[PDB]
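Asker: Quick one: the structure is below, questions incoming.
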Amino acid sequence: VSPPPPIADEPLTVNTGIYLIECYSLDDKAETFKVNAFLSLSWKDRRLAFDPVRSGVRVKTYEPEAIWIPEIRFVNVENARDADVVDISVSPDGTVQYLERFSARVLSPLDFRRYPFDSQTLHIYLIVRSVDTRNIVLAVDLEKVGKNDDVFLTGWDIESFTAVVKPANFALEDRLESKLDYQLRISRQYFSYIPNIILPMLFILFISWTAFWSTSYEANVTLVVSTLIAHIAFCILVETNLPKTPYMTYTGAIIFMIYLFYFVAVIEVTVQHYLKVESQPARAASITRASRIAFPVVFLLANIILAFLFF
Amino acid sequence: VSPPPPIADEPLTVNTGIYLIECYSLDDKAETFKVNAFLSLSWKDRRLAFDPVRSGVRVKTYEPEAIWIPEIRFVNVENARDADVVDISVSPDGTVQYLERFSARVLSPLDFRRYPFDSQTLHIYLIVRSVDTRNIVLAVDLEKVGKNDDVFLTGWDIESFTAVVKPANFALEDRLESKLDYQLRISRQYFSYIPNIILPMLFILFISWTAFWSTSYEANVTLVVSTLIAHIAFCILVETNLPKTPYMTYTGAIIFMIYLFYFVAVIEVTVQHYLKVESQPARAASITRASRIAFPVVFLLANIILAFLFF
Amino acid sequence: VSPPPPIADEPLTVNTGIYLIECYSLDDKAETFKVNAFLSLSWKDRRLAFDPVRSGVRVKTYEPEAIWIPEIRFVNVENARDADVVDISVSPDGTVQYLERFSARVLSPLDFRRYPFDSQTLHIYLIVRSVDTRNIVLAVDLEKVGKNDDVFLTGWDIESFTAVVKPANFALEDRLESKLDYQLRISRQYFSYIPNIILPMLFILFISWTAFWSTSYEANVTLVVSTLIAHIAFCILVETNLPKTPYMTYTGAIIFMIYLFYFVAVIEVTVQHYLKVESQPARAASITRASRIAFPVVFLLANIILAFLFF
Amino acid sequence: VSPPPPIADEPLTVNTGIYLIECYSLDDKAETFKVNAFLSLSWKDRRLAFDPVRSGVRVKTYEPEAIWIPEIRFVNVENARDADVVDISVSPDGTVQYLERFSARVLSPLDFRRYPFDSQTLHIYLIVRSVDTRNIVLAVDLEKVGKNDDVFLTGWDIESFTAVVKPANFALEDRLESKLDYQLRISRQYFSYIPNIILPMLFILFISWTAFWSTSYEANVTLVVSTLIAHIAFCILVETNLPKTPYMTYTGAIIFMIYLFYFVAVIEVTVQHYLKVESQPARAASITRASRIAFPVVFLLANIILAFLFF
Amino acid sequence: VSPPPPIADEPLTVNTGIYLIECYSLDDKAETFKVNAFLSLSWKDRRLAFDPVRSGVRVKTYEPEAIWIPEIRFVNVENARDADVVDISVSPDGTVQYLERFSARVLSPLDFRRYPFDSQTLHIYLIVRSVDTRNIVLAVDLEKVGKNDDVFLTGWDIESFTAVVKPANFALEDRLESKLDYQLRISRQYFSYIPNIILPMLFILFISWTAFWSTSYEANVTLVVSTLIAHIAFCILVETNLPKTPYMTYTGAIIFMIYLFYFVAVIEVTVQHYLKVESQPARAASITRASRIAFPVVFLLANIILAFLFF
Ligand SMILES: [Cl-]
Ligand SMILES: [Cl-]
Ligand SMILES: [Cl-]
Ligand SMILES: [Cl-]
Ligand code: NA
Ligand code: NA
Ligand code: NA
Ligand code: NA
Ligand code: NA
Ligand code: NA
């Protein structure tokens, strides 16, 4: 069992095809996702060619150990894929049709910049290291690339499973390697975020702003500070479902901007009381009345500013 | 070892039967469940047929590698099932009776719309890919489909384990595939939710409404805000035991509706104090007295509205 | 390799014996426990008979694949046990003495009704499916059933590891199956619960009752509400270490009863203030003075009522 | 492949030696720790003896399957060790020198009585079941027992890896068993506890005592209660990193004693206010002034009492 | 299959080379990281040498079991690496060129002293134990040591993957062992820490300092205490993402220093109120006015002191 010799001096083209059966467990923090799929391979091994008329048989079946099969591996995987050979069928001309059903945990980076209104492009890289006798090149059999209709990724909308037809062939440790890119495009289901996180986070912020329609320092302190504790409960809840990014996220920006609205609200509450104690409530009431319009306006504008920078 | 040749031009019917031994680990967030069961298969392999008289035995045992066994796989599984072949018996006419004991983590979507008063239909899909020589079709042997009496799924009531007798035969990658549906119907045990989550969540909401039988702004602020913090503790507790659904859940609706009752309560508390400070407590007391009846009524009606829309 | 033929028409008795080496990881929420033990089996396979004069050895050793060994499996396990064959010894008559050391995660339901003062009976079910040639029956070798002295299950006291000597033989999928029950009786170590959960939970409840020796509504509100937040912290801590039971637990009952004592305390605090504001502190002080005795008495009686119903 | 026959009627001594390469993952709650080590075995198999002058080669190498190797197993392990045979060397007299590199999760109970100032003795039990032909006895080759210099157990100081030279030979299920004890003595690195848990826990307790230099009930209530909520946050943090012990721990004692200092502080705060309202602040101020000295003194003495009982 | 005999009395040099494909899962608490890489080995086995003329081939492919391959293992790993042999090529002079693709969880200690502005040096130790026949020595083939461009370690910047060319040869359990050090230098991505943890932690500290521009004890108590609760929420969040170090970390120092600023702030708040009640607000206002400058100054200086000691 060794590679098939070439007719002329040409490299062996292996026709690939991934058909997704299952898509599950997309870990945002770990930037991984689990996949269960069919892997279909096809090459020309002339040593296995036969006559169809005299044999009576049109297609010949083989066991994996009986024939030479190319060493196809995934690049961005945690461990080696759990493969179960489905079928090996040889045509009269010597064209092998290999099929296996695998399962693997794929390592694909995610861009959290527009979270939770973000979209992602998941990658599945097929690689084949060329042997000494002859060079091995990968090819996409678009007929054998797909996904079933039931394939559901919890909390995500699956757009398209496509493959970059042209492989990226390169030199690695003195040998040629043919690499293929299978792209799974997805968009996040941002519905749940609005009633669970966005709106409650806004209510607690507006509750803090009732301190502008009050002169009671003790009550105002309780208002701005207590809601700030509620806001801490919400920030810690969101920042845990996300990994530590070296960039600003859309959520992260909002979360941080809100922390300033709590700080400036304390400043106002402190100032209003300081002037009241300093026997000048004509000065305090004017600031407090300005804040009634200033805080919602500056908030609404700053959100438009951020939404523009991010989308 | 190859498929048995057909007498006429008919496809091979394989008689299936799943008998549940164990049902455990139903992950709501991951929409999975673990199963430990018997898988029983039966087909007609004429090449194995024997005259009982000459052989001197009316049953023939075979090791898996000795005879041709159909490649039966599960569709909605994480990895390939952990199978242990129990027995293979051949009757005189060549009817094989295969039995194995497997364990697999099944991927079955759950509908959380009526949670925790929801019911579910778990699926176990058996699939067989037809070979080149002949086509393979799946069949249900209702005599061999069941579950033992001890089978308990923690926090759920097991209704029925049944199978859709008619398989869904279709074409996939130019080959025929026969798919079978085993349905495990379950209903949730919603008892624990009432004393642990529902009632305490209602008490904290009613505690906030005592601010209608009080004129003290500082006390009212403490009442509505503190209880809101308690409510945040309960929402975060529930939304973690649930996945991020692109639809509204019965719990999610209630949870969100309660967040409004806290917001409107702050508005009232702010208004009552604003009028009191503006030297018109005849206006404030009338609103506060109205809210004493308005809040419980609007809450009870809104709950009837939601319960109607959801059930 | 097939079962030994019977002398007369009798079933094959297999002498079982489980000797616990390790007991660990009792997951209350999952109702599982890990075990590491010796499994000892014994049957008469006359085919393996030998003359020690002609063979030279008094007792013959064999590799698992060389001789017929009964397919003994556990019923209530997650996956198939991790077995390592220790020794196989055959005596001149053909009496096989099999020993293996296994490890398995056992699925045994727990009754949380009297938690954390509950006791449990863990089960380990041995099963053997009878072959077509002859019937297989399981038997208990009480000499080979035990546990070592060091065997410790963290947070539990191990009472006894015993076996139901009479197997439950029944019909399953056209064949006979002999089932054996190994019972591991345990009682929970409830010590830690008193200083960590019970007493702190009582202190925070009594702290709320200081609102009966105070007329300050603003202080009383802070007292009853803040301690309620502390109580929420403790309920969520306990209800997480427990699964969602369709029945009431001893802890669950107490936890819920305490939530009422917080609710009724708010009512009192609201009433006392309402009467004080309504210029009748002779009415308010009488209720507040009654509550000083009413709350500890009703609590003490309700605990006796619950403890009676549960024990 | 069977045990070597004895020269005179003596048992086979197997010279053991464990050399720790890695020590990691000490789970306090689970009372486990992971180990990666060399296991070195040595016995006299006269059947493998050879003439050194005639053969020409000093030492002869063998594959595991070629020669008889004793079935050495670990007692206190979760699953069977992950062993890779390093080398098998046979001297001319027939003395076998076996070496393997294993990795295993060890189950060793921990004594939390003096936590986090506690020391532990981890155990690694080697066992060998004696065969029918002859008895097997374990022996310690102190030259082959050790640990490398880099071996670090996060948060612990490794004292000594020693072995009890005398094995505990006993009868189990009719056969003799030779058990050996490898002890890994460790002491906890209690540094981190002081700035992270001990001191912050003391600050929050002292902050509650500022209520003795104040007559404001509303402020005192906020002081004692808020700091109690902070203390609950710290107790829940510590009690989670620890398992549920049927005995009192040094930390557990302190934690509980602090819960009393919070309770008695509330009593004082309630009393001081009750007397103030009852028009006798000469009585209230005297108690409050006494508690300024009483609370730090009783705390300092009670800590000396506990530290004495525990150390 | 035994080691190749030496020409003269020299040890066998094995030319190593690690090429990182994947770098992921750097567990700070566990001080581990997962790696997926190519391992390339090269030695001179004269017994495999051949003439290229009569062969008609420049290279000879071998199966792992066919030829002698050195027992290369990793020192600082949890379990034995998951290796898949890629290719084994033999040149005419007998120089073997071995390549495998492995995946392993590496145990490398981390220095948290400068966290989260810390840098790390990850180690991958290759070891080979010398056989009885001849000694084995490791060597670095710098041509075969690298990493691909896509290699990303979430939250870290990968500086350089280099190897210490000189192996550390030493005696262990009466045999020579050659050890090699592969160093992966990384620096933390400290960006996320500033908007998520550092700045919010500073805002809550400054919010507590508004108690210097207020005379209301009840408000000041609420200010300092509530923000202290927010600070506890942040300390517990940071100290969990870190292991228990027997040394002070840069974060740990800050965290602890902040706990003092909260304590001294309570002292001030207590003193200001005590003097106010003791009818001397000329003394209280002077301290409160001093604290307005004292607290930001001492904080700014103490941070410069710590930053100097740590960097
Ligand atoms: Cl792979
Ligand atoms: Cl499957
Ligand atoms: Cl089993
Ligand atoms: Cl290794
Ligand atoms: Na092959
Ligand atoms: Na077969
Ligand atoms: Na308050
Ligand atoms: Na057998
Ligand atoms: Na052997
Ligand atoms: Na070899």
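Chain E is numbered as in Swiss-Prot; the shown residues are, in order, 47-357.
Note that Cβ sites are derived from N, Cα and C of the backbone, with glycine treated the same way.
OK, Swiss-Prot features for this one:
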- E:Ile244 to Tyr: Marked gain of function, with a ten-fold shift of the proton dose-response curve towards lower concentrations (MUTAGEN)
- E:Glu264 to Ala: Decreases cation selectivity. Decreases the binding affinity of TEA and TBA. Nearly abolishes block by Cd(2+) (MUTAGEN)
- E:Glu264 to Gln or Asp: Decreases binding affinity of TBA (MUTAGEN)
- E:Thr268 to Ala: Increases the binding affinity of TBA. Weakens block by Cd(2+) (MUTAGEN)
- E:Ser272 to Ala: Increases the binding affinity of TBA (MUTAGEN)
- E:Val284 to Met: Displays an increased sensitivity to propofol but not to desflurane (MUTAGEN)
- E:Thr297 to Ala: Marked gain of function, with a ten-fold shift of the proton dose-response curve towards lower concentrations. Also shows slower apparent rate constants for activation and deactivation. Displays an increased sensitivity to propofol but a decreased sensitivity to desflurane (MUTAGEN)
Asker: For E:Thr268 (mutagenesis position), write down the residues of its own chain that are at least 6 apart in sequence and whose Cβ falls under 8 Å from its Cβ; none is a fine answer.
Answerer: none
Asker: Give the residue from the mutagenesis positions E:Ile244, E:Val284 that has the most other Cβ atoms within 10 Å of its Cβ, counting over every protein chain displayed.
Answerer: E:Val284
Asker: Can you tell me the CA-to-CA distance separating E:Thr297 (mutagenesis position) and E:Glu264 (mutagenesis position), as a whole number of Å?
Answerer: 32
Asker: Once near-sequence residues are set aside, which residues in the chain of E:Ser272 (mutagenesis position), 6 or more away, have Cβ atoms under 8 Å from its Cβ?
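Answerer: Long-range Cβ contacts: none.
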Asker: Out of E:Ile244, E:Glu264, E:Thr268, E:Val284, E:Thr297, which mutagenesis positions come under 8 Å of chain A, measuring Cβ to Cβ?
Answerer: E:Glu264, E:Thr268
Asker: Using Cβ atoms only, which of the mutagenesis positions E:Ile244, E:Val284, E:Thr297 are under 8 Å from chain D?
Answerer: none
Asker: If you count CB neighbours within 10 Å, which one among the mutagenesis positions E:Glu264, E:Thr297 has the smallest count?
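Answerer: It is E:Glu264 that, of the mutagenesis positions E:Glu264, E:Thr297, has the fewest other Cβ atoms within 10 Å.
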Asker: Could you give the Cα-Cα distance between E:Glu264 (mutagenesis position) and E:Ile244 (mutagenesis position), in whole Å?
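Answerer: Rounded to the nearest whole number, the Cα-Cα distance is 29 Å.
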Asker: If H, G and I count as helix, E and B as strand, and all else as coil, what does DSSP give for E:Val284 (mutagenesis position)?
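Answerer: DSSP call for E:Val284 (mutagenesis position): helix.
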Asker: State the Cα to Cα distance, in Å, between E:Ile244 (mutagenesis position) and E:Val284 (mutagenesis position), rounded to an integer.
Answerer: 10
